[PDB]
Amino acid sequence: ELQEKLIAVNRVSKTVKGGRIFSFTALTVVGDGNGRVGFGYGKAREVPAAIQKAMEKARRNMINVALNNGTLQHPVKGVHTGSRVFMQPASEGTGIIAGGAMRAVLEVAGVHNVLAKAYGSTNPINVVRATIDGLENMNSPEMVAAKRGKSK
Amino acid sequence: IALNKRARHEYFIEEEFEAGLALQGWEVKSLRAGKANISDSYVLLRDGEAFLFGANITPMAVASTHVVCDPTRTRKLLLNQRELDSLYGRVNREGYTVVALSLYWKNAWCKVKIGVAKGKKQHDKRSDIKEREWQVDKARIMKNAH
Amino acid sequence: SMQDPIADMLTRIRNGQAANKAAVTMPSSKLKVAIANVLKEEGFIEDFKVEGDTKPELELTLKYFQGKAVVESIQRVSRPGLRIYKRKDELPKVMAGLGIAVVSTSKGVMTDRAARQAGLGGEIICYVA
Amino acid sequence: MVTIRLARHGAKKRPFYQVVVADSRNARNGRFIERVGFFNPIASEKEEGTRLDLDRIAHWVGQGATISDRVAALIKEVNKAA
Amino acid sequence: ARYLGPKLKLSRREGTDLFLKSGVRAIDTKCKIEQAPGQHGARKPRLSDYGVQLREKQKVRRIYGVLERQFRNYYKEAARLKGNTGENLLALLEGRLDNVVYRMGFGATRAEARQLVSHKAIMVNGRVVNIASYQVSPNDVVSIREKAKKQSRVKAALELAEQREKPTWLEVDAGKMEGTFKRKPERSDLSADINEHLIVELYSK
Amino acid sequence: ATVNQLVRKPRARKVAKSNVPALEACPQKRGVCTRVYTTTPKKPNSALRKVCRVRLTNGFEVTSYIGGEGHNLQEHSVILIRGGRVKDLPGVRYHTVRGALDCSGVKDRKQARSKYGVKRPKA
RNA sequence: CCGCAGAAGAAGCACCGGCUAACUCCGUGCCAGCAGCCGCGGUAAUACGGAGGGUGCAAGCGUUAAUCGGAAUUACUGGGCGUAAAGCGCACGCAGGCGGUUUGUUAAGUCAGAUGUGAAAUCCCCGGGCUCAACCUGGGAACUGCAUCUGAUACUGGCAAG
RNA sequence: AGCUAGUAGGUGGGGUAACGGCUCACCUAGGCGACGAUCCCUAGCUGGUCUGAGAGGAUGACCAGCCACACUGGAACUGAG
Ligand SMILES: [Mg+2]
Ligand SMILES: [Mg+2]
Ligand SMILES: [Mg+2]
Ligand SMILES: [Mg+2]
Ligand SMILES: [Mg+2]
Ligand SMILES: [Mg+2]
Ligand SMILES: [Mg+2]
Ligand SMILES: [Mg+2]
């Protein structure tokens, strides 16, 4: 029900005096399908501990979205460290087209139809953060109406 | 001089002598000129006084356009009785492995300048083995994806 | 130097929004007051007032529904270096109808929906959303 | 000379004829001026397959379009004016 | 080129209720069927992505008897048409004449229905056809010619037909070997044992 | 980046050389090997490699690697080159189609018969 | 199309360490050898050769040849110039590009309406016939273009005033 | 980075089925060119085709329209063409 899924796991090194301390880092996302998307990175000495810590971190700091019935109400562009993401409402289209490290996060967010493309360095963590920031910056028509004096 | 640059850069030669070898007319008449491929000849124990192994025959155009002359043909080293059992014992419990080094000529015989080289240890693969283990772990840990 | 008054006005508006300024003042002109009117029709700002006769000064007051600025994005389109003109029905709709692509048409200044309803076109001054 | 004739465009063993106004200096598959319609040889004689424009044919004949044997035969097959 | 060869191994490669052989000879989990227990039995490597989609495409293709190129042509036609690509694809797959015969019961298995269609044991609207790829339109009638009446082939198929449930769009009488196909199915009536949007994602890739 | 600069000099695309210039947009080329020999490889793959220098019909001499274990190739041989480069051999960017008028398949090879010329045996 | 004996007369290719769908054994032992990359192979190779077994397409499978895409890697939509490639050593200035505020007038750029035209063929949509298809064909739209006649004067611009 | 003087134009004749330096005699010394003149290399063009969501990139396989050619080159006649 919590719609949890990780994206990639990578191992790191410390290069200590006695050799190398091989640790592990994770990347997980959590959601339900009506917003409430969270992410977690997670570090540990072992892969299972790292992914558990990533899931626990994703459990908190969960930010909601103002999604339409199955997509966004407007195209959006998200920018981050070295990754740029473009989202288009893409009505019907019997599904998404997004690629790695991005299709996972929206299938977690629950939006079935969306045109998602990534320009720039394809760092999973950076593209996920860019997508989260773009979703946060996205605004709903009801919100903009109440802000601006709808009169529509 | 056919110095065998591999055996020169690794495990310097220590002992050698002079002797010919037996061969047929197909794989001959080009060693008189000098062309050959004797880089790191893998000479191992053979009942016939450690028959020459490893080194192939020169790729000179003496081919009958089917094969060069002999993709794999018997090559015999020459020793009356001095190094069969001793060579077996040295390979077993010393670390010295006899390999062919050069091809000197008495102007008639293509001499097998076999050299008894020391078995040198491999490079520390203790980083790439762990890299491969991490790669297979990454390939296996992709289970929780739907 | 001063190659575009509209771009300067947009930049001053954006800087005031960034700095949380209540009112921004500038020299005034007919095009500037027309853009101010077309923005106030959709209520992107509080109000614009032009004072003075020898040196006409226009001052615009920024709306604030909350801590976040009411206007988030504003971009000049028809810059002096490249003019933009679209057909009757080919005008752009920013954010699928959320925001206004200000357009000066044959009748005058109006928004994208007004231009589509009037069935004409012109130059796209700036996107605001 | 300007004349109305038939051009073949169908696939092998299944021909298809189009009736059209074309100058005789061109070829059968060559250029033309104005299309008049089609006459299917097999004709799939449950549905249509014979559609000519007698008004255009008459207009071009008035200007000097020489009627061809096949065009006259098709006209006699369908009707003089029906 | 209809697929031919082993079927139990083919089914156990995936592990599903795809369908079985018409005859039954101890069809159960005796010792090793699809999830073989005892000293071995690794069934699922659990591939990350696109693997389940490939498996779904393969199981769909082997159930319906269609080849990859024709299946992709059907997918392209479905995407070109309106509605949902998956349901349009399923509609074309069911409109394939062999599946119509199988679901009407004259085909004991889908392979047997294809064999009958090829051997001209089937006719549509009073006309023979020997193409298992023919698409049937709604409000039509498909009959069996008098030659196929005397087939223990067909007798066993019609006997086995009435052990299953019956569809929303087929009404068949065995007193004349004739079936009326009225409407086209939908995802609701179709078995919910596969996902269509994953297949859509795969060939849209 | 300025529009006036673009108008005064349009932004042009960078030419890209083909990895097999000696083919000149042709699937294969025919020549006879001027020499067939063996060449010492690079650092990690010290395994000996077999090459031949062959002068094609276009007047260019190129070096082509020989695949398989055991080669049915020599000098004065009418060969066929298909293209393809090996990163392990320096300055080698061609491959020989074994089984084209002067070459047989790999001896005692029962796999990749299509790729190595041998026909499928009866038994 | 109707009859005739019998399944009787008709399956191969590539791959199986990650990219990508597929695992075990035998032998060689940086040798022989595979490969697009990562990269393998120094006694235990799911990677080499063979064998067994699995996977992907199938009367077609793989290699190679050329274009685009992914390459936002010539980027106008849609890049950057302090340290990764990138601000001329500095200044003047012509052609050139752009241009402060207000009024009137021109209809040039721009916008609207209408006409002719954009050959046919081909893409597409609605249908039809070849056992459905491939293929052919009817109608329609489109071919965003071009020129002409009349209006719009907000903006850029020609002219006259500040 | 300059080219061209039958080359830019005019005055009259001839010539062309018709306009015109197409040509002749004279006069005027201009004409083209930084929006690329002149010169070098390459190239049949278009409807279209492929690849692309798009703008774009490649190309002119089949078919259709047009152009040019018929061993290389030059010239004319017949014929309405
Ligand atoms: Mg692209
Ligand atoms: Mg590009
Ligand atoms: Mg850059
Ligand atoms: Mg620098
Ligand atoms: Mg400086
Ligand atoms: Mg300098
Ligand atoms: Mg004259
Ligand atoms: Mg040419």
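By the numbers in Swiss-Prot, the shown part of chain A spans 10-161.
How was it done? The header gives electron microscopy, 3.2 Å.
Each residue, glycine too, has its Cβ placed from N, Cα and C.
Secondary structure of the domain 'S5 DRBM' (A:11-74), assigned with DSSP and counted as helix (H, G, I), strand (E, B) and coil, comes to 13 helix, 19 strand, 32 coil. Look at Swiss-Prot and you will find A:11-74 tagged as domain 'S5 DRBM'.
Annotation for A:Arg20 (variant position): same-chain Cβ neighbours under 8 Å, separated by at least 6 residues, are A:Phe31, A:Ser32, A:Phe33, A:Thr34. Among the natural variants in Swiss-Prot is A:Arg20 to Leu, noted as: In strain: SPCR9; spectinomycin resistant. Not a ram mutation.
Record note (Swiss-Prot), natural variant A:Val21 to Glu: In strain: SPCR7; spectinomycin resistant. Not a ram mutation. The unchanged residue is displayed.
As a natural variant entry, A:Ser22 to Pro appears in Swiss-Prot alongside the note: In strain: SPCR13 and SPCR15; spectinomycin resistant. Not a ram mutation. Taking Cβ-Cβ distances under 8 Å and a sequence separation of 6 or more, the neighbours of A:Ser22 (variant position) in its chain are A:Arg29, A:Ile30, A:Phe31, A:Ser32.
A C-beta separation below 8 Å, combined with a sequence spacing of at least six in one chain, links A:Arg112 (variant position) to A:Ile105, A:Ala125. Under natural variants, Swiss-Prot gives A:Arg112 to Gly with this note: In strain: NEA-314; neamycin resistant.
Close to A:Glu151 (variant position) in the fold, though at least 6 residues off in sequence, lies no residue with a CB less than 8 Å from its CB. For the natural variant A:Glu151 to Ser, the note given in Swiss-Prot is In strain: B.
Over all protein chains present, the Cβ of A:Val21 (variant position) has 11 other Cβ atoms lying within 10 Å.
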